[PDB]
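Visitor: Here it is, the structure, as structure tokens.
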Amino acid sequence: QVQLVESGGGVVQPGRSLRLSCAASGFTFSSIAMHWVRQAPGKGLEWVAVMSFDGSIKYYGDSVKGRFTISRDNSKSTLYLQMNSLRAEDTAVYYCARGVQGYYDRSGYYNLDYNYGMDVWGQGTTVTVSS
Amino acid sequence: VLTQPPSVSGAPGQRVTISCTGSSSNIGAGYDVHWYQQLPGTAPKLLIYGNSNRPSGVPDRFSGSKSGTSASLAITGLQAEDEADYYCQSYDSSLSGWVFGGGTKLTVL
Amino acid sequence: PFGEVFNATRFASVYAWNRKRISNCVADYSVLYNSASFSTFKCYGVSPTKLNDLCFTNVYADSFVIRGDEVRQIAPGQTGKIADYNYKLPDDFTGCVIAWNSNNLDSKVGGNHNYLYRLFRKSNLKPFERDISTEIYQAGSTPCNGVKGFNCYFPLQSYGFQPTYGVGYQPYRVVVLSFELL
Ligand SMILES: *[C@@H]1O[C@H](CO)[C@@H](O[C@@H]2O[C@H](CO)[C@@H](O)[C@H](O)[C@H]2NC(C)=O)[C@H](O)[C@H]1NC(C)=O
């Protein structure tokens, strides 16, 4: 029974930080890449960050470039996102999405630039920035 | 950013095509286009991956396609439950990130 | 040892794939890479330019032919109608996935009906288990002996490859290695 429960909701102020934990059970967490995706209220979907097979490759979005930090923990099967200095535009519903087990390489060098989408998705932390 | 229409309309039994036009570095670079079914109030589920592969669980009504730099989708025999939105997904090497679509509110008359 | 699987004349359809072991030999592994003739070369557990360790007992090479956009179902996970009813490689995988185009070899203008894929199976396929039977599916009705009438489906379906198809529909030949020891 694959699932992904994530926590860290609440209403915060512009100019401080937060952390978003995300559990994972039922599958092998220590082999599959993991993403973070957010959705402005009523608007479309957007992509934030990605964390690789072990924690070596991290690519960030166009908007969170310099404000976000993603970590992971294969001991308790839990992904982490550290949002630093939240602006008044970072309000969304944050989805913790399972990536793909893809960790291929030809001529040695491993890479994370794939095709495959996000198979199973989380439930959503709805953080809100306001004054 | 992938150009996607805001809303498509179709009576039951008909065939509605949700287009999606991307750039020359988004889809025309050679990365696959996937589609998501997001019901209102529910996390999205992967509808089609790899431009044609339907996973285990989606019925045989969602076709999916890709042609050059502009992919598409097609729903034949659409019923009264397809009220969901339908985004896209791809890769952009010029942005080194994963892009999404814009949203197409499919409504059934 | 494997100028016999990557260069075979007639490839197998995916529902009846040909599991071929190779043992008691010096495996080259240096002609698979340094060659630009592959569309996808994705090796998962062990890396290329490192697999000169002792896998000389039971290296396997599973070969079949599938359509172009169904190459994405030969990864760990990645369910579909190929990785569920035709060929399911497991989650903890260590081999490499190799796939090149075969548009000039496996295409006829009328359509090759020798290639098939099993569309209707009762349960999902286990990791590395094959099924070649031809049994009428009996999807929803009370089952019968099999007359192929109403709600009675033939358990295989052809691809019908053609030269002027799209690149997602052109025939691709896939060879999947698998190493295991004792
Ligand atoms: C399948 O056969 C082709 C040609 O029959 C092989 O391609 C040649 O392999 C030799 C091996 O030393 C190379 O020197 C040539 O440069 C190759 N030709 C080209 C155009 O690349 C191919 O290696 C064979 N595949 C195997 C053995 O897996």
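Heads up, chain C uses Swiss-Prot numbers, so what you see runs 337-518.
Header entry for method reads electron microscopy, 3.5 Å.
In case you wondered, yes, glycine gets a Cβ from its N, Cα and C as well.
What Swiss-Prot shows for this protein is this:
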- C:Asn343 to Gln: Reduced viral infectivity (MUTAGEN)
- C:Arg346 to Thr: In strain: Omicron/BQ.1.1, Omicron/XBB.1.5, Omicron/EG.5.1 (VARIANT)
- C:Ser371 to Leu: In strain: Omicron/BA.1 (VARIANT)
- C:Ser373 to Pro: In strain: Omicron/BA.1, Omicron/BA.2, Omicron/BA.2.12.1, Omicron/BA.2.75, Omicron/BA.4, Omicron/BA.5, Omicron/BQ.1.1, Omicron/XBB.1.5, Omicron/EG.5.1 (VARIANT)
- C:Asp405 to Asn: In strain: Omicron/BA.2, Omicron/BA.2.12.1, Omicron/BA.2.75, Omicron/BA.4, Omicron/BA.5, Omicron/BQ.1.1, Omicron/XBB.1.5, Omicron/EG.5.1; complete loss of interaction with host integrins (VARIANT)
- C:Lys417 to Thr: In strain: Gamma/P.1 (VARIANT)
- C:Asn440 to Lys: In strain: Omicron/BA.1, Omicron/BA.2, Omicron/BA.2.12.1, Omicron/BA.2.75, Omicron/BA.4, Omicron/BA.5, Omicron/BQ.1.1, Omicron/XBB.1.5, Omicron/EG.5.1 (VARIANT)
- C:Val445 to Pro: In strain: Omicron/XBB.1.5, Omicron/EG.5.1 (VARIANT)
- C:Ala475 to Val: Increased resistance to neutralizing antibodies (MUTAGEN)
- C:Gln493 to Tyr: Reduced host ACE2-binding affinity in vitro (MUTAGEN)
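Have a look at these and tell me how they're positioned relative to everything else.
Guide: Cβ neighbours of C:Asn343 (mutagenesis position) (same chain, under 8 Å, six or more residues apart in sequence): none.
Cβ contacts within 10 Å of C:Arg346 (variant position), excluding its own Cβ and spanning all protein chains shown: 8. Under the DSSP three-state reduction, C:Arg346 (variant position) is assigned to coil, being neither helix nor strand.
With a cut-off of 8 Å between CB atoms and residues at least 6 apart in sequence, the same chain places nothing near C:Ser371 (variant position).
DSSP gives C:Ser373 (variant position) a coil state; it is part of no helix or strand.
C:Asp405 (variant position) carries a helical DSSP state (H, G or I).
Listed in sequence order, the residues of the same chain lying 6 or more apart from C:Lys417 (variant position) and placing their CB within less than 8 Å of its CB are C:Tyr453, C:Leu455.
Take the CB of C:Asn440 (variant position) and look out to 10 A: across all protein chains shown you find 9 other CB atoms.
Counting only residues at least six positions away in the same chain, the Cβ atoms of C:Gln498, C:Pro499 sit under 8 Å from the Cβ of C:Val445 (variant position).
Around C:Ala475 (mutagenesis position), the same-chain residues at least 6 positions away in sequence with a Cβ under 8 Å from its Cβ are C:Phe456, C:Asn487, C:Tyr489.
Listed in sequence order, C:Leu452, C:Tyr453, C:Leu455 are the same-chain residues six or more apart from C:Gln493 (mutagenesis position) with CB atoms under 8 A from its CB.
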Visitor: To the nearest whole angstrom, state the Cα distance for the pair C:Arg346 (variant position) and C:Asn440 (variant position).
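Guide: The Cα atom of C:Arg346 (variant position) is 13 Å away from the Cα atom of C:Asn440 (variant position).
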Visitor: Quick test of your reading of the structure: among the recorded positions C:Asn343, C:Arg346, C:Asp405, C:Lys417, C:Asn440, C:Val445, whose CB sits under 6 A from ligand 1?
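Guide: So the answer is C:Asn343.
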Visitor: What Cα-Cα separation, expressed in whole Å, is found between C:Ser373 (variant position) and C:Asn440 (variant position)?
Guide: 14
Visitor: Sub-8 Å Cβ contact with chain B: please pick out which of the recorded positions C:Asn343, C:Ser371, C:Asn440, C:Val445, C:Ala475, C:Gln493 have it.
Guide: none
